[PDB]
Amino acid sequence: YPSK
Amino acid sequence: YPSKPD
Amino acid sequence: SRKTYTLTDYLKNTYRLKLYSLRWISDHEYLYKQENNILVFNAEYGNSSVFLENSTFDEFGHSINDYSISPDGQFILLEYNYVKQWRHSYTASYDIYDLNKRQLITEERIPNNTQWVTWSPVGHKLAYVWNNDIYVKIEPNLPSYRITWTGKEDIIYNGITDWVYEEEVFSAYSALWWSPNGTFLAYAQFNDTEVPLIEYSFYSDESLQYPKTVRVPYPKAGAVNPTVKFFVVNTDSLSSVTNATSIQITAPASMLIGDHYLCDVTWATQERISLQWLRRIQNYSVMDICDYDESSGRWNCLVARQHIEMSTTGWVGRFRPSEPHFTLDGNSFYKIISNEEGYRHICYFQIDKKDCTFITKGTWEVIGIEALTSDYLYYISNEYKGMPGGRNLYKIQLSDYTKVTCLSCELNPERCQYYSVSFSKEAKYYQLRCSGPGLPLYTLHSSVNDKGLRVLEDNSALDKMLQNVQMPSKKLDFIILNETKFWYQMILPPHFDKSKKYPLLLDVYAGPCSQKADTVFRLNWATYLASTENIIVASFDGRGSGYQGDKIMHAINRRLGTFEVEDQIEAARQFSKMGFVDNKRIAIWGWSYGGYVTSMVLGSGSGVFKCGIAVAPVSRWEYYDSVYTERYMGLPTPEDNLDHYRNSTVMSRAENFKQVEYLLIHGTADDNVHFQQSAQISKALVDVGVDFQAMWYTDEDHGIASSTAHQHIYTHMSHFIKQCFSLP
Amino acid sequence: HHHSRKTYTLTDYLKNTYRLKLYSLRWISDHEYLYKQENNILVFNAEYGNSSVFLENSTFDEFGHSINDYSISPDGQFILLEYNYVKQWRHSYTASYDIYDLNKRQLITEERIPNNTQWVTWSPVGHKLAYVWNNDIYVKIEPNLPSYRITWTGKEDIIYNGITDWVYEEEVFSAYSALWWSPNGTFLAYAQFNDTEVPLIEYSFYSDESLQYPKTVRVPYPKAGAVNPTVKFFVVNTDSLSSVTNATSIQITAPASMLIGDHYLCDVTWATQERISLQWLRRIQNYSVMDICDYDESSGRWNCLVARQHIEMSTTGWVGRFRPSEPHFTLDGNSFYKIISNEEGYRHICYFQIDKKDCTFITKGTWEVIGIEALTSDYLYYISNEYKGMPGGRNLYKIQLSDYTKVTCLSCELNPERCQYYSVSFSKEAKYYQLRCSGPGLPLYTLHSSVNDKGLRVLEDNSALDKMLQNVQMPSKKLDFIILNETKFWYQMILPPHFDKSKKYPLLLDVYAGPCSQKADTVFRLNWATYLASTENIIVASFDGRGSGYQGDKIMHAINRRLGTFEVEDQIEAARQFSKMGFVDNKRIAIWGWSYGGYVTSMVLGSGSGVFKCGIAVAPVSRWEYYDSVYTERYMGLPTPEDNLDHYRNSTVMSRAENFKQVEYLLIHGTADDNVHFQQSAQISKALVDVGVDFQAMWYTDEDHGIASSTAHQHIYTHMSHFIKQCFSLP
Ligand SMILES: *[C@@H]1O[C@H](CO)[C@@H](O[C@@H]2O[C@H](CO)[C@@H](O)[C@H](O)[C@H]2NC(C)=O)[C@H](O)[C@H]1NC(C)=O
Ligand SMILES: *[C@@H]1O[C@H](CO)[C@@H](O[C@@H]2O[C@H](CO)[C@@H](O)[C@H](O)[C@H]2NC(C)=O)[C@H](O)[C@H]1NC(C)=O
Ligand SMILES: *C1O[C@H](CO)[C@@H](O)[C@H](O)[C@H]1NC(C)=O
Ligand SMILES: *[C@@H]1O[C@H](CO)[C@@H](O)[C@H](O)[C@H]1NC(C)=O
Ligand SMILES: *[C@@H]1O[C@H](CO)[C@@H](O)[C@H](O)[C@H]1NC(C)=O
Ligand SMILES: *[C@@H]1O[C@H](CO)[C@@H](O)[C@H](O)[C@H]1NC(C)=O
Ligand SMILES: *[C@@H]1O[C@H](CO)[C@@H](O)[C@H](O)[C@H]1NC(C)=O
Ligand SMILES: *[C@@H]1O[C@H](CO)[C@@H](O)[C@H](O)[C@H]1NC(C)=O
Ligand SMILES: *[C@@H]1O[C@H](CO)[C@@H](O)[C@H](O)[C@H]1NC(C)=O
Ligand SMILES: *[C@@H]1O[C@H](CO)[C@@H](O)[C@H](O)[C@H]1NC(C)=O
Ligand SMILES: *[C@@H]1O[C@H](CO)[C@@H](O)[C@H](O)[C@H]1NC(C)=O
Ligand SMILES: *[C@@H]1O[C@H](CO)[C@@H](O)[C@H](O)[C@H]1NC(C)=O
Ligand SMILES: *[C@@H]1O[C@H](CO)[C@@H](O)[C@H](O)[C@H]1NC(C)=O
């Protein structure tokens, strides 16, 4: 999940 | 030698 | 009003948002943390008593990080020596307190460095994972039974997930599933033997003379994946003198043909478990339903009972196939799937019957099934007022599907348009949490007649504080592109004057199934930027965005870095024709996928944006992991989707960065989007002669979340945006 | 009105608009040299100055490969062609090699030198070949004959025969080669290195974007106090090689006085056909022993008589400027000349007999001998800074061996105004020398016969560049001293054109300040400072304070055991003195350096002095425990409680992070820096983050200590120019  | 190469 | 909301306000947390976090221990009672005490509350009356006194452990010696109390209520688990790993994973030390006796248990202890612990769903049994193996304790003070003997660090994972499964599939470290009454322990086993490793440097404290190399099995796009096995063990017949028998359930014939994933584990009954499997090409999934055979001692999944879920136009599920919610007898279930029109709604299945029947319909979507009884199914959706960014709790009468009641729509329609819910053990009571557009509101209701019992937290302490601050407002609306609505939100500076020209910052994420336009109240960087710097902060959900049906969401199938990029630029073109925007001062920023899209926008040569910041950006899709990437992109091979992998890199756009001011930021110990991704952007910008700004964060990961690093990055970005906008 | 309106711009520096012409020759005899002219190799008669084509550029067009470099055999019969060049460290690289018979005009295709060869070398006479491949030594007696394998123990990253490891390459031998042929090629001497338990520095290498997973580079690299490589020394007779028996390497052991602890092999110098001298250094680098070893005829062995041992040590610091000096043996090899520091701390030429402990000084004074350049039977040729008592000048002198009072300067008066910095290249028996003048005017190359020291001709006068600079507003250099603590300390200033001492200029302190450094000299440069003065009207200044070289041991040894102190403190005071000269804007003083220069820049900016507004550190050292053992322990000792831990722990950049709140800071480092590791920069950045200071950063993906690739070099200077201009409020 490319998500902070 | 912590000195820029060249 | 004269004080503004400052960067310090955001960073130091001046104005706090009060929560009301509970855990239902029964149908009638829940636990709360008062003023460091653990209180027990009665749902009916609202009376409380101290369940566990604050000072009970002031001679423990260790700082207690969390508590977990057994379902029967006889024992409590104390978690300490917390060490974070990835997003969900961590290790900890554990102690078990005897509540009845009022004493710490000193014998046959849970070892240090335990990876995962869970109570059985009823009673007081324990399963834990330690050095990648599963152990079970029937009684908290008795010896543990070793279930598995194959666990090997970085290679064999029993009852815990590996990097990709943790992040992309289960969103959890745990891979242990107790049966409803604790008889059976189900578990997955992951094998990472040929999964290549990502390696990077860890510098540690300055005392560390030589940097360490962190090595993590991490499959990047098209690389060899972890393989998965699935087992069930009987905990009611464990032996002290012989090893435990684990009965394997093998994936369906339809999955065993190639690479695949285990994607869901849901217990139906005491003797029935559902498993969903997904092919590596993520447009075909299969639900197996498996029953325990008392005479066999085994588990059989009938081919007649399989349920296929697939997609012609995309991948399956929002991020994965949805979970089933079985009726009490386990003979039927409810599950969110996209209908004929590509909208995600609740389908009712029969265990034996291939065809399901839709029980909800329309041009909106069910977000989640929250609770199921004999009489009602409870669900969250964005139906109210056709606003895909609003959230309300509905209940559908099971005996007649046309009787749907909205349980949150009308409670406080002005301040409350975004709700989630927490029901008691048997859905007798539910707590509603409203997250905006007003300050968050926490309320308790009874399911009987859906009456409001009481307000739990109204955030009035915050409300009084905010009175004297010049706060920004939020506009949520839609624009029309090619006869379709696309929603945007704007954080507007105080005393917003339409006659003025304000600088605009585009806050982007824009990943598949994303939603950045919504009714949620937030205090964040954008709050400071609008309040103090008078910048408008905007977000837009274009093609690829979620909760609006497949035609929008699947628009980017196989084609990341195209439509979702173009729609951000088009939205900015639209915002600049709104009159109150200074065309000379438009910026864009984003984190991770947002970092990718930002970079792609700035390398487009559109001329719209003066500057932008990409934080921890993806730079090309082969660098990112297999299960996320391949879901949307397929494989990076000539016979599949290689040309678009090659064509959707930020490096390919380097030359167009001459037209813009760029800040690139990345954490050096990012296990998720590897520092590699930025290192390739910077190299390519250097190779074409573009000047840009950079910041690496030593030893920070994807979150860049240390107190000091967090403050440092936002301070650095603020200076950058202020300089871009000519703001003193 | 034909007035000079051009300046030397940043594009001039980066696109090399103004090119210094060189004249790089290779002596092949005592009368002839080789020189390249439009890629053709020409042979030159030094006496008459006539040339002819030694090798047409078109000899190897039909080769199928692109030639990196060449080597002609001492006997002019064969040429060695180097291609598939792949750089490793500062000196190391691998290459493919082909040999071309000059007498048959045909590439040798039988028994070729293998690919991935690490070093190749002709014997001093004839055309024997020695090469290292896979960490093992090999000899070819003839170029088309099979090789004789000398060593069988070589193993990547563990055992090195005839080549050095990382530290030896960089800090000890300043070369990849660890092979020394005897003067007539009878003997092949070599060192063997063992890095078995040397720890590895590990870092990511990202490569081309097609590389899916980054590569981890692992290099045996001993940080201060860590376990060091061990060394053995052997001599082999190549004249008694055989196809049927393995070669016998005769080990020569270190003196007993070295074998007691950790030590180094610091010098190998052949004295005669049968006499080799070795210098050895203890890990505490204040004691060295020179062994002189003779070949025993009937044994086939090498014996080093204790009577011929020579001890060199120091009470005030380390031995030699960076290492013990090399000896220069007289023809009979019974005597030698060597640079050592005299009773008063000045480095002069001492004359030793092989059998005698005491030596006699042949030069003296409050100046120093830089190097011994050549020795004949009547004269010794040397470079020193004696002239006009200017430590930053260099001239070639000759001294009569039979009369030490007969000392002549050969360069001083050739061109007094234009030339004060000379180096020299002598022919095989010193019959001719090329002089190279490096400044203060344009570089100038001239040829001379040593018989009566007459000029033959100008080889290169840079008149093409002189022509170009006619209407360019170039800067000047002011070279002078200040008298701190009643001691002379030299500085230079690169001053903007039309310099007005009534005006106030911004000032950049260009710093190095390492031990034995010299940043104030008479050398002419076309660099970044040139642009900053010429175009941006910034004064660029440099200062040699305590610890600086070429002015005696009392200056140089001042920082012994104490890096990050007086040298850092002297740059600050330098800046203070420059302000009080009255043409410096106090509000606009910056400081910058690279490597040791980045260290001092960072230590200065975290000093709390208030003098400096901003500064740039490029590839800095941040703490000395991160640097290699041989450089660091030379100046700092061991980082242990009972040696020097306190000052190791006291001289980090990290500890001064709070003080960075007062300045603007740019931190730059290449991710693939194998010398001063990115680690060092990463630790500074984490320290500034931890105290909440904003700074500017720039990593350079896959660049090393030199950040020297064409595009990277352009990007870093471009980037630094922006930072300096903004700090100085320059439009
Ligand atoms: C994990 O998966 C690997 C497959 O890569 C299995 O390793 C193979 O096992 C067979 C049978 O022992 C060997 O013949 C192969 O040589 C193995 N390949 C290897 C080690 O790379 C391994 O058995 C699996 N382990 C578990 C516990 O499931
Ligand atoms: C290189 O040095 C290592 C020591 O650092 C040598 O390995 C040792 O070998 C001896 C005898 O075989 C053992 O007593 C030691 O325990 C070994 N040390 C180790 C491995 O730590 C090795 O012999 C040397 N190699 C050569 C060819 O010189
Ligand atoms: C990018 O896209 C085109 C198809 O339009 C394809 O031919 C090309 O090979 C792709 N990748 C590269 C390496 O440029
Ligand atoms: C609330 O009151 C009821 C009254 O019977 C009691 O059972 C319960 O203990 C109370 N709950 C508390 C104090 O949390
Ligand atoms: C866990 O760690 C502590 C500290 O090392 C130790 O004293 C304790 O006995 C360990 N093991 C168990 C069983 O908790
Ligand atoms: C069971 O587990 C392992 C087999 O891998 C073995 O080492 C262990 O001793 C076994 N115990 C018994 C008693 O079966
Ligand atoms: C839990 O389920 C198992 C398996 O169906 C059953 O044998 C057991 O009796 C159940 N537990 C209780 C308390 O009835
Ligand atoms: C799954 O995706 C592939 C693309 O690789 C496509 O050819 C196939 O039609 C899809 N399968 C289904 C059932 O839609
Ligand atoms: C220079 O001239 C002499 C003849 O006077 C000749 O012998 C020699 O070969 C020449 N040198 C060259 C052209 O290399
Ligand atoms: C060196 O490499 C090239 C290219 O693979 C090959 O043609 C040649 O034969 C190799 N070997 C030697 C000994 O030159
Ligand atoms: C030469 O030495 C090596 C290593 O000791 C050995 O393998 C080889 O067989 C030797 N050659 C002979 C046969 O003399
Ligand atoms: C080289 O030196 C050795 C040792 O003195 C000697 O024996 C040999 O003859 C010399 N070579 C020639 C041909 O001069
Ligand atoms: C060499 O250094 C040590 C300090 O490390 C010192 O005590 C010793 O006396 C020195 N040796 C000489 C010859 O001065």
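Heads up, chain C uses Swiss-Prot numbers, so what you see runs 39-766.
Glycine residues also receive a Cβ, built from the backbone N, Cα and C atoms like all the rest.
C:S630 (active site, charge relay system) carries neither a helix nor a strand DSSP state and counts as coil. The Cβ of C:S630 (active site, charge relay system) lies under 8 Å from the Cβ of C:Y547, C:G549, C:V653, C:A654, C:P655, C:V656, C:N710, C:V711, C:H740, each of which sits 6+ residues away along the same chain. Annotation comment: Swiss-Prot describes C:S630 (among others) as active site, charge relay system, evidence class sequence analysis.
Counting every protein chain shown, the Cβ of C:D708 (active site, charge relay system) has 22 other Cβ atoms within 10 Å. The active site, charge relay system annotation in Swiss-Prot covers C:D708 (among others) and rests on sequence analysis.
The active site, charge relay system feature in Swiss-Prot is assigned to C:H740 (among others); the stated evidence is sequence analysis.
If you take the C-beta of C:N85 (mutagenesis position) and look for same-chain residues 6 or more apart in sequence within under 8 angstroms, you find C:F79. According to Swiss-Prot, the experimentally introduced change C:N85 to A is described as follows: Does not inhibit dipeptidyl peptidase activity, interaction with ADA and homodimer formation.
Quoted from Swiss-Prot, the note attached to the mutagenesis of C:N92 to A states: Does not inhibit dipeptidyl peptidase activity, interaction with ADA and homodimer formation. Mapped onto three states, the DSSP output places C:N92 (mutagenesis position) in helix. Counted within 10 Å of its Cβ, the other Cβ atoms near C:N92 (mutagenesis position) come to 13, all protein chains included.
In the three-state DSSP classification, C:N150 (mutagenesis position) falls within coil. Among the sequence features in Swiss-Prot, the mutagenesis site C:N150 to A is noted as follows: Does not inhibit dipeptidyl peptidase activity, interaction with ADA and homodimer formation.
For the mutagenesis of C:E205 to K, Swiss-Prot gives this note: Inhibits dipeptidyl peptidase activity. The structure shown keeps the original residue. Using a 10 Å radius centred on the Cβ of C:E205 (mutagenesis position) and all shown protein chains, the other Cβ atoms total 24. C:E205 (mutagenesis position) falls within a helical segment according to DSSP.
The Cβ of C:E206 (mutagenesis position) lies under 8 Å from the Cβ of C:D663, C:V665, C:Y666, each of which sits 6+ residues away along the same chain. Among the mutagenesis results in Swiss-Prot, C:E206 to L has the note: Inhibits dipeptidyl peptidase activity. The residue drawn here is the original one.
For the mutagenesis result C:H750 to E, the note given in Swiss-Prot is Inhibits strongly homodimerization, dipeptidyl peptidase activity, interaction with CARD11 and T-cell costimulation activity. Under DSSP, C:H750 (mutagenesis position) is assigned to a helix (H, G or I) in the three-state scheme. Long-range Cβ neighbours of C:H750 (mutagenesis position) (same chain, at least 6 residues apart, Cβ-Cβ under 8 Å): C:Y735.
Annotation of the published mutagenesis C:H750 to A in Swiss-Prot: Inhibits weakly homodimerization and dipeptidyl peptidase activity; the original residue is retained in the structure shown.
Taking only the Cα positions, the spacing between C:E205 (mutagenesis position) and C:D708 (active site, charge relay system) is 13 angstrom.
Among the recorded positions C:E205, C:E206, C:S630, C:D708, C:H740, the ones with a Cβ under 8 Å from a Cβ of chain A are C:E205, C:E206, C:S630, C:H740.
Listed mutagenesis positions: C:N85, C:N92, C:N150, C:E205, C:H750. Those with a CB under 8 Å from a CB in chain D, in sequence order: C:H750. Taking every protein chain shown into account, C:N150, C:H740 are the recorded positions, and of these the Cβ with the most other Cβ atoms within 10 Å belongs to C:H740. A straight line from the CA of C:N92 (mutagenesis position) to the CA of C:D708 (active site, charge relay system) spans 37 Å.
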